[PDB]
Amino acid sequence: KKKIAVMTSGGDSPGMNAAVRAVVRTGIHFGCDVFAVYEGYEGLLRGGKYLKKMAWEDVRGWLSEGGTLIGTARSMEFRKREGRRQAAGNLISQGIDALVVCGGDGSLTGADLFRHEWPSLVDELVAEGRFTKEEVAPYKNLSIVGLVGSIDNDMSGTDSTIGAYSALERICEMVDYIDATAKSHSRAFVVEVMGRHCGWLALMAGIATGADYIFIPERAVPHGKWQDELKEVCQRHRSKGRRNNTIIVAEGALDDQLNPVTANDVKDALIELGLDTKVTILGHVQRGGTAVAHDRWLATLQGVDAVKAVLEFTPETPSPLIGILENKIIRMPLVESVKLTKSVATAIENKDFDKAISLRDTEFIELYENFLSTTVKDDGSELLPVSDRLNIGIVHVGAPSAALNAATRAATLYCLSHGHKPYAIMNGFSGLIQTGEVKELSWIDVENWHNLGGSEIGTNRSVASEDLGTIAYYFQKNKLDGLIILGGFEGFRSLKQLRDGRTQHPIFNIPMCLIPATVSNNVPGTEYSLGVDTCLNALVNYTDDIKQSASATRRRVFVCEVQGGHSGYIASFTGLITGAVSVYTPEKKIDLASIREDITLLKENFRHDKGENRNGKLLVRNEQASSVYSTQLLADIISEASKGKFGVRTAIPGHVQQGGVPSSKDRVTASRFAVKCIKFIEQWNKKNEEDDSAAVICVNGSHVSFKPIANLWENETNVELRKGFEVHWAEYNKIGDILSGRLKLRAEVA
Amino acid sequence: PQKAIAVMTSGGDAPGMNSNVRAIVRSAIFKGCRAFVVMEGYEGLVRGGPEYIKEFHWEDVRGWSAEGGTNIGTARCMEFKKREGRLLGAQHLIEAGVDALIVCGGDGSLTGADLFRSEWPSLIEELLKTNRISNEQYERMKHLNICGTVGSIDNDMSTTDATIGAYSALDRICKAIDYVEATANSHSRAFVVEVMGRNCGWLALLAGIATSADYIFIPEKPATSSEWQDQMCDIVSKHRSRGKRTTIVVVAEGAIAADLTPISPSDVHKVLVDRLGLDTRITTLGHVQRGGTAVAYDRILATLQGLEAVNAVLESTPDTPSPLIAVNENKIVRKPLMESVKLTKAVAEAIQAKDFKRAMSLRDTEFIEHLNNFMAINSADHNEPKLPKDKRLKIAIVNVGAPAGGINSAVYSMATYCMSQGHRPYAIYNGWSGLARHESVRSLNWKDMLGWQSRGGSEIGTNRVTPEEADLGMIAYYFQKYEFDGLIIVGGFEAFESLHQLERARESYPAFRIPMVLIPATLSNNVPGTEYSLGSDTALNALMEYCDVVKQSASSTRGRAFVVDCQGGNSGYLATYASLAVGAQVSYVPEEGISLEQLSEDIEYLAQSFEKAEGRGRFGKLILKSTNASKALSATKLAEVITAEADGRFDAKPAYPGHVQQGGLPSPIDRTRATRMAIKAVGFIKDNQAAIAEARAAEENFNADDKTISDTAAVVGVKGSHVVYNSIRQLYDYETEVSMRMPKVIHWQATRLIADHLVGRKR
Amino acid sequence: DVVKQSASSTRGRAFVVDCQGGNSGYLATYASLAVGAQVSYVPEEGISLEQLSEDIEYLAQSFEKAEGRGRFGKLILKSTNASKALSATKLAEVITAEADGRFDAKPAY
Ligand SMILES: O=P(O)(O)OC[C@H]1O[C@@](CO)(OP(=O)(O)O)[C@@H](O)[C@@H]1O
Ligand SMILES: O=P(O)(O)OC[C@H]1O[C@@](CO)(OP(=O)(O)O)[C@@H](O)[C@@H]1O
Ligand SMILES: O=P(O)(O)OC[C@H]1O[C@@](CO)(OP(=O)(O)O)[C@@H](O)[C@@H]1O
Ligand SMILES: O=P(O)(O)OC[C@H]1O[C@](O)(CO)[C@@H](O)[C@@H]1O
Ligand SMILES: O=P(O)(O)OC[C@H]1O[C@](O)(CO)[C@@H](O)[C@@H]1O
């Protein structure tokens, strides 16, 4: 009987639709009834009609829809208790006693004042005609769950707000365009980005676009001296060969004295230095567009937890706000987070920026530090180590990823910062062995690599064991003190190989670390290889288009084959943010039994359709899912069963999954990880005046660390399926199996 | 005694300059000249010797067709204004042995080139009378030959239909508005999008048409002062009150009122807020409009013009007026630099003298048509104005074949245009099978079609079932029942066949005794009667981008080629242009097949390429292969054979972009061109009521096979921005190879050659 | 006859024999009857995955009951048009997989 209402208030953000769609279906699945609330609070006020019972198919396709399909208006009337009581009547009228609000920090607050004031408003209705005490009985207490939908990611408490990464992506897209023209006229562009009073967006975009400088509130610039620091930086970079400058300025940018720092303030300064300067205010392009893989993922999961939290509500449980903390979804006291975020301003008013900055997301300070050491400290100033400076080699081992260059770049700049000499081992190991080609990288060489996909120095799957000796020969010839391996399983296999080779080759005792890089995310020990996000998005854009092609021709299924080798992670994640009715992974058995339950779900599902227009369905099958049942056999076996009721087609994105340009997430992670590795090399190099010096930089639920290659090469499926032993997505899957519509179709068939 | 040509980009950069530079460099080396690139525009000429006037080699422009801006740069010319600058310029050119100069840029930059040319004799004389240049040199090159290539996103150079970069800018614009639209729809807001274009309104107009803006403010139709506030407020109000949650007002950066005073975004913002009182925001796209990689059209356009630009300077003489390459009716042509710039200066004047119709005529071959079309579809049914007095018919529209970018635009445009005329538009959902099996006729309501102008897929649905397969009877029946005066079929070769069937079903079922017309649509461009089916440009871009990404991959591994399976059935159109746009090394088409001999040579040529390439960084190679280019060898098998034949020297992998080839959101070209074809189809319907009508009397022996009645069943085609009409009978019986679903004569075998030359491939 | 003798020699093996006849199951049918084919697929019937699964189980048990005995080879005659998706070759592969070590199948053309 439980009815639930979802509303989307405040500024819209990419992913809200994804969020709503989850709440609806997760609710319907658990027997509840879900109601949409149009135009936000306004519609809540207006009651009836502006409030609607949602069907399962009412949200089909919402995973790839911009803004919010149930709108978001501002309501004055709600500001008065009459309005609030008004609304409360509307909900009680429908038998609704649970409200799921998804939106800006504001809406989230007001949503609490409502729960804490409902019983009171309930009395009034019992009195002044409206409702009997009897009717208003079961609908006595309000259940309230908040979801933060915002591109500012300014909600202290949760690591990421729905839509923040999408907007980020949008910024990068626009800055990437600008780069072309800026480069031509050797100009400088001051780009202004949204963010309200939060510089997360600017800070990310800063790192992701190879910016010369950024401006964020959480770090008010030297009230009177910043224009020189800036000119200094730009000038220096330009002398090193940079043709254009790019400065990212946040909306909330300000200095020591809380005086706002303006795009034009910045522009003027640069004009003063004599540079052809322009200002661009991206504006709302940062709010449109569909949700990137991260937001679709984030919004779908958080939406599912909001329903579960609602069903778990109790009289005394306080208002929960669904968030994310160790890349796992968590619930937190809404009132707390609103205060902690409210307090951020407080510290800014009292020029206590340090206090402020610590209130931002888990990784904020780190990022900012990364940005400086990679862009401003190339002054010779900052850490230009005595003479325990090092020769660091860099190789790409594996199929191309999209973050190799960006990462190689971060590492090169950092190295140069400290006075280390970064070497590029051309064309992987096979290349070294065949040619001994090792070129020293210069500041200008690594220019614009931050958004260049592929591998500028060459990358291939050849492993170290192809001639471990000649390799060692050159590592020595080149006096290398450390080695960075950028790559996938072959890289991981190679690192192991080199660790072992230590006994027979003294030179391999230099520190050696692997930065996993592969679209597959099949490198043991870490939950995130570089280039993964880029892949997932390429697959989104890909499926979004063929999804639309199936919807056009009506009644049609696409069998889409995804990469990832013998690791269905990509397959699973894709299936979830795609609504795939069936996801065939190597982890999940593919026998005639399964295929049939699949044909079933399909046929059944198709008996309905009618709505057409946006009704195309798809299957996500992993590259190695089944040696016997190939993407084609699967597609044909399925057609033949359809018996003209519906059509089937195959989709094999293929190598585009490697991407063209790295996504903003990959561009930033590459910088983090690259530097963390140069550091790790430094540390070990000094710590030697024991295999722990040969590690893999890993991320496990948000925590990044180094893991000795040996202990790890027993979490592997080595000379077999080449993949990390475990699987951390089996949860995605079962959820996915509900929203997708699978089990629902399973039921009808019985 | 090898001569030399040199290129420089001057003025504002524009997407496609690199493609231009690349072709010029290659075409020159191909013809046997030495190629030279001038860095940083004219400044480059003042400064000199290598570094600024650097000799380029084949491999130097490798990959350029996929990069933004100008890799050879462009700077503001200071020194060149003075004579010592212009003198140094001549010296440096002469010192480099360059007496052939090609410049790509805006008209301002073009004229500067001409003047330099005329001033050349004068300069070399002074140069001689003071040394600087030997006597041997003086004689050797006493004349400067130049040619212009106009690159600009504004599309405001009068003698050419499209400036290099224009459509790329248009793409950037429509992409930003599509983003803005989604947040706008969330808050039912109103946005004033300030667009570039300097003094031209080409971008604002096309954008508005493409994005279905509620109102555009262009400088060629100032018509206002007090009019625009009412003009706009009225149609906006009608739109919003009737459903549309958003309000998008495109404002040319250089818009003005009839009194020549400027109209700013603010000006429009205020009115929207004050008068109509709605939440409004201003958006100024700025330079994103200048960035990005060149759109397929620009790459292909700049690539061809570049080639011709070399031909031009190579055949210019001291008496030939300075040339400039342009496009007229999708045809690459030469135009006199002076007349061209003179004709352009004209527009400014005409505008300065309130004669707006004159300025409007000086724009591109179809500027005015778009404006009228916008107006219609924009008003469409919101103003009873029903242009025609009850001469308004009930017309039906339907989709047949594969979906394709722009079909929804066609529908939307045809519907809303009907509404401005008074005609009642009816949509037949899911083609013939949807008609016969479910009487799927529906009335197209303006509100129900919000957004359709720019949606991919097919809102009304489409399949490949032909009329005969769905039972002609049931068809004719429902037809008669709803009383359709005319039919408008949008689709591919199945839609062709349909037309054909319905027409030769005329006598037998008098319900088909109406005018019909087909708007071709298929990314394959295999429908006879046209040079451009709808959906084509969208697919070409889809494929091009895919290829860019794939080649990047190949370049990463070094010594690797990709065989990309392409679409287009028996038509090599897609593979050809895609190939030209991404500089594919090899391309296999259905019309030619893949002879084992050719395959062998290509494999050797490829082989050497990689050897000569050594381990270098951007030498990946692509082989585009239309599937039908060989039933025996698939992209997969092809890769295997090449890899084996390669013999370790290099390898090859397959790539199946597959259905992404249909693209996602239709391209500005596909969108605007759809509404153009749609409107001229409605026009064909009305203009052909007469004939078959005064005969559509009793199904008596008054119905026959006379050109006059058959000729009401035609395909709206296009011959270079033209628009032709041809009886389905003419096409189907003499110009079709129906057995293979495509025209009997292929119209692009010539460019296949150009492509080979640009990349150095043989037979 | 010759192919089955082969299959009987290896023990625990079945052959999927591609048969002619276009859309007519005449040849596969009578051939099947004449050699005692265990299974036979024809154009007029097709090969539904369900039927395929049972045939594979039935076959499976056949060999189990047969133990290692000497003349238990099995034949599956399949008219080519019995399935455009599953060729004699792919069919053997699927059966062998579904068999799961219990017995295998090879194609015959
Ligand atoms: O280019 P090749 O070597 O064929 O690799 C194809 C794909 O296989 C994959 C797995 O799908 O390799 P890997 O497992 O090493 O990550 C992808 O990374 C790679 O794009
Ligand atoms: O999925 P189906 O409907 O078979 O069509 C696939 C492709 O075939 C094509 C040709 O590749 O059809 P068509 O020849 O009519 O142009 C494409 O338009 C379409 O994308
Ligand atoms: O050599 P082709 O022309 O492929 O014919 C092969 C077989 O085709 C068959 C069918 O198997 O033709 P048909 O269907 O007409 O009976 C046989 O008659 C013939 O042996
Ligand atoms: O669109 P509005 O109404 O101007 O609100 C804009 C503000 O909304 C936000 O997107 C936050 O929701 C900020 O980034 C921005 O400054
Ligand atoms: O980038 P600049 O130097 O400000 O010039 C901008 C002008 O250039 C143009 O792109 C024309 O070249 C116009 O669209 C725009 O108004």
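Residues displayed in chain A correspond, in order, to Swiss-Prot positions 205-893, 920-980.
Header says: X-ray crystallography, 2.9 Å.
Cβ atoms are placed via backbone N, Cα and C, with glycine included.
What Swiss-Prot lists as active site, proton acceptor is A:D356. A:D356 (mutagenesis position) falls within neither a helix nor a strand when secondary structure is assigned with DSSP, and so counts as coil.
Residues or ranges marked as ATP binding site in Swiss-Prot: A:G215, A:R278, A:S279, A:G308, A:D309, A:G310, A:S311. For the recorded site, A:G215 (ATP binding site), the DSSP three-state label reads coil.
The feature beta-D-fructose 6-phosphate 1 binding site is assigned by Swiss-Prot to A:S354, A:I355, A:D356, A:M398, A:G399, A:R400, A:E455, A:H488, A:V489, A:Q490, A:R491, with experimental evidence given as support. DSSP assigns A:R491 (beta-D-fructose 6-phosphate 1 binding site) to coil in the three-state reduction, outside any helix or strand. Counting every protein chain shown, 26 other Cβ atoms lie within 10 Å of the Cβ of A:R491 (beta-D-fructose 6-phosphate 1 binding site).
Per Swiss-Prot, beta-D-fructose 2,6-bisphosphate 2 binding site is recorded for A:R760, A:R853, and the stated evidence type is experimental evidence. The secondary structure of A:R760 (beta-D-fructose 2,6-bisphosphate 2 binding site), as reduced to three states from DSSP, is extended strand. Under 8 Å, Cβ to Cβ, and six or more positions away along its own chain, A:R760 (beta-D-fructose 2,6-bisphosphate 2 binding site) finds A:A754, A:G820, A:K821, A:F850, A:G851, A:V852, A:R853.
Here Swiss-Prot notes a mutagenesis experiment, A:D309 to T, with the remark: Reduces maximal activity of the holoenzyme by 50%. Completely abolishes catalytic activity; when associated with 'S-348' in subunit beta. Under the three-state DSSP scheme, A:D309 (mutagenesis position) falls in the helix class. Neighbour count (other Cβ atoms within 10 Å of the Cβ, all protein chains): 21 for A:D309 (mutagenesis position).
Experimental mutagenesis is annotated in Swiss-Prot for A:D356 to S, with the remark: Reduces maximal activity of the holoenzyme by 50%. Completely abolishes catalytic activity; when associated with 'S-348' in subunit beta. All protein chains included, A:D356 (mutagenesis position) registers 26 other Cβ atoms within 10 Å of its own Cβ.
What Swiss-Prot notes for the published mutagenesis of A:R447 to S is this: Reduces maximal activity of the holoenzyme by less than 25%. Cβ neighbours of A:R447 (mutagenesis position) (same chain, under 8 Å, six or more residues apart in sequence): A:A386, A:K387, A:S390. Following the DSSP three-state reduction, the secondary structure of A:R447 (mutagenesis position) is coil.
Counting every protein chain shown, 24 other Cβ atoms lie within 10 Å of the Cβ of A:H488 (mutagenesis position). One mutagenesis experiment named in Swiss-Prot is A:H488 to S, and its note says Increases the KM for fructose 6-phosphate 20 fold.
DSSP gives A:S724 (mutagenesis position) a coil state; it is part of no helix or strand. Counting only same-chain residues six or more apart in sequence, the Cβ atoms lying under 8 angstroms from the Cβ of A:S724 (mutagenesis position) belong to A:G692, A:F693, A:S733, A:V736, A:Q767, A:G768, A:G769, A:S771, A:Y773, A:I774. One entry in Swiss-Prot concerns the mutagenesis experiment A:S724 to D. Its note says: Abolishes sensitivity of the holoenzyme to fructose 2,6-bisphosphate activation; when associated with 'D-718' in subunit beta.
For the mutagenesis experiment A:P728 to L, the note given by Swiss-Prot reads: Drastically reduces sensitivity of the holoenzyme to ATP inhibition.
When secondary structure is read from DSSP and collapsed to three states, A:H859 (mutagenesis position) falls in the helix class. While the structure shown retains the original residue, Swiss-Prot records the mutagenesis experiment A:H859 to S with this note: Reduces sensitivity of the holoenzyme to fructose 2,6-bisphosphate activation; when associated with 'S-853' in subunit beta.
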Of A:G215, A:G310, A:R760, A:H859, which recorded positions come close to ligand 4, meaning Cβ under 6 Å from one of its atoms? A:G215
Least Cβ-packed of the binding-site residues A:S279, A:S311, A:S354 (other Cβ atoms within 10 Å) is A:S279
Ordered by sequence, the long-range same-chain Cβ contacts of A:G399 (beta-D-fructose 6-phosphate 1 binding site) under 8 Å (at least 6 apart) are A:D356, A:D358, A:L405, A:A406, A:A454, A:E455, A:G456
Below 8 Å Cβ to Cβ and six or more residues apart, same chain only. Which residues does that give for A:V489 (beta-D-fructose 6-phosphate 1 binding site)? A:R374, A:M378
So what sits near A:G215 (ATP binding site) in its own chain, CB-to-CB under 8 Å and at least six residues off in sequence? A:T276, A:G307, A:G308, A:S354, A:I355, A:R491
Among the recorded positions listed here (A:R278, A:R853, A:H859), identify the one with the smallest other-Cβ count within 10 Å. A:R278
Based on the record's binding annotation for beta-D-fructose 6-phosphate 1 (A:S354, A:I355, A:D356, A:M398, A:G399, A:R400, A:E455, A:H488, A:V489, A:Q490, A:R491), what whole-number value in Å is the widest Cα to Cα distance? 15
At a CB cut-off of under 8 A, do any of the recorded positions A:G308, A:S311, A:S354, A:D356, A:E455, A:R760 come close to chain B? List them or say none. none
Around A:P728 (mutagenesis position), how many other C-beta atoms are within 10 angstroms of its C-beta? 24
Greatest inter-residue Cα distance in Å for the ATP-binding set A:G215, A:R278, A:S279, A:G308, A:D309, A:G310, A:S311: 16
Nearest to A:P728 (mutagenesis position) by Cα distance: which of the binding-site residues A:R278, A:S279, A:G310 is it? A:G310
Between A:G310 (ATP binding site) and A:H488 (mutagenesis position), the C-alpha gap once rounded to whole angstrom: 19
Using a 10 Å cut-off on Cβ-Cβ distances across all protein chains shown, tell me which of the binding-site residues (A:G308, A:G310) has the largest neighbour count. A:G308
Let me know how many other Cβ atoms fall within 10 Å of the Cβ of A:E455 (beta-D-fructose 6-phosphate 1 binding site). 20
Sequence-ordered recorded positions from A:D309, A:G310, A:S354, A:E455, A:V489, A:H859 with Cβ under 6 Å of an atom of ligand 3: none
